[PDB]
Amino acid sequence: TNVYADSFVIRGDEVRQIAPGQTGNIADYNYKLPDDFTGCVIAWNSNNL
Amino acid sequence: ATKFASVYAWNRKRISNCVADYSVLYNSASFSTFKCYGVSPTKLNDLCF
């Protein structure tokens, strides 16, 4: 019906937190996926940017 | 601690007769890995051992 693109920057260590059912500083206080999330999480190193 | 053990001679410390706010550890940004087994890191502040 729609696709929502959510976009942001984090540490490389924290990419593991951008998943359903995760916890941690980013998952808890910044950005939470629902436990039954349907979607894809796409990330790339941006040290050159 | 300023120096840790070698893994072949890994240190063990009893933590006892005390109150632990595990959420200080868990939502710290410092730890690159914080994986819990048989317990959930959020509910860890609700338990005793």
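Per Swiss-Prot, chain B residues shown: 344-392, in order.
Structure determined by electron microscopy, 2.8 Å.
Cβ atoms are placed via backbone N, Cα and C, with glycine included.
Within the same chain, residues at least 6 positions away in sequence whose Cβ sits under 8 Å from that of B:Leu368 (variant position) are B:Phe374, B:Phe377. The natural variant B:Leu368 to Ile is recorded by Swiss-Prot, whose note states: In strain: Omicron/XBB.1.5, Omicron/EG.5.1.
What Swiss-Prot notes for the natural variant B:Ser371 to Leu is this: In strain: Omicron/BA.1. The Cβ of B:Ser371 (variant position) has 11 neighbouring Cβ atoms from other residues within 10 Å, across all protein chains displayed.
Listed in Swiss-Prot is the natural variant B:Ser371 to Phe, annotated as follows: In strain: Omicron/BA.2, Omicron/BA.2.12.1, Omicron/BA.2.75, Omicron/BA.4, Omicron/BA.5, Omicron/BQ.1.1, Omicron/XBB.1.5, Omicron/EG.5.1.
Sequence-distant contacts of B:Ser373 (variant position), defined as residues of its own chain at least six apart whose C-beta falls under 8 angstroms from its C-beta, are absent. Reduced to three states, the DSSP call for B:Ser373 (variant position) is coil. The natural variant B:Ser373 to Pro is recorded by Swiss-Prot, whose note states: In strain: Omicron/BA.1, Omicron/BA.2, Omicron/BA.2.12.1, Omicron/BA.2.75, Omicron/BA.4, Omicron/BA.5, Omicron/BQ.1.1, Omicron/XBB.1.5, Omicron/EG.5.1.
Annotation of the natural variant B:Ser375 to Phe in Swiss-Prot: In strain: Omicron/BA.1, Omicron/BA.2, Omicron/BA.2.12.1, Omicron/BA.2.75, Omicron/BA.4, Omicron/BA.5, Omicron/BQ.1.1, Omicron/XBB.1.5, Omicron/EG.5.1; the original residue is retained in the structure shown. In sequence order, no residues are near B:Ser375 (variant position), counting only same-chain partners six or more apart with C-beta under 8 A.
Natural sequence variation is annotated in Swiss-Prot for B:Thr376 to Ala, with the remark: In strain: Omicron/BA.2, Omicron/BA.2.12.1, Omicron/BA.4, Omicron/BA.5, Omicron/BQ.1.1, Omicron/XBB.1.5, Omicron/EG.5.1. The Cβ of B:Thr376 (variant position) has no same-chain neighbour under 8 Å that is 6 or more residues away in sequence.
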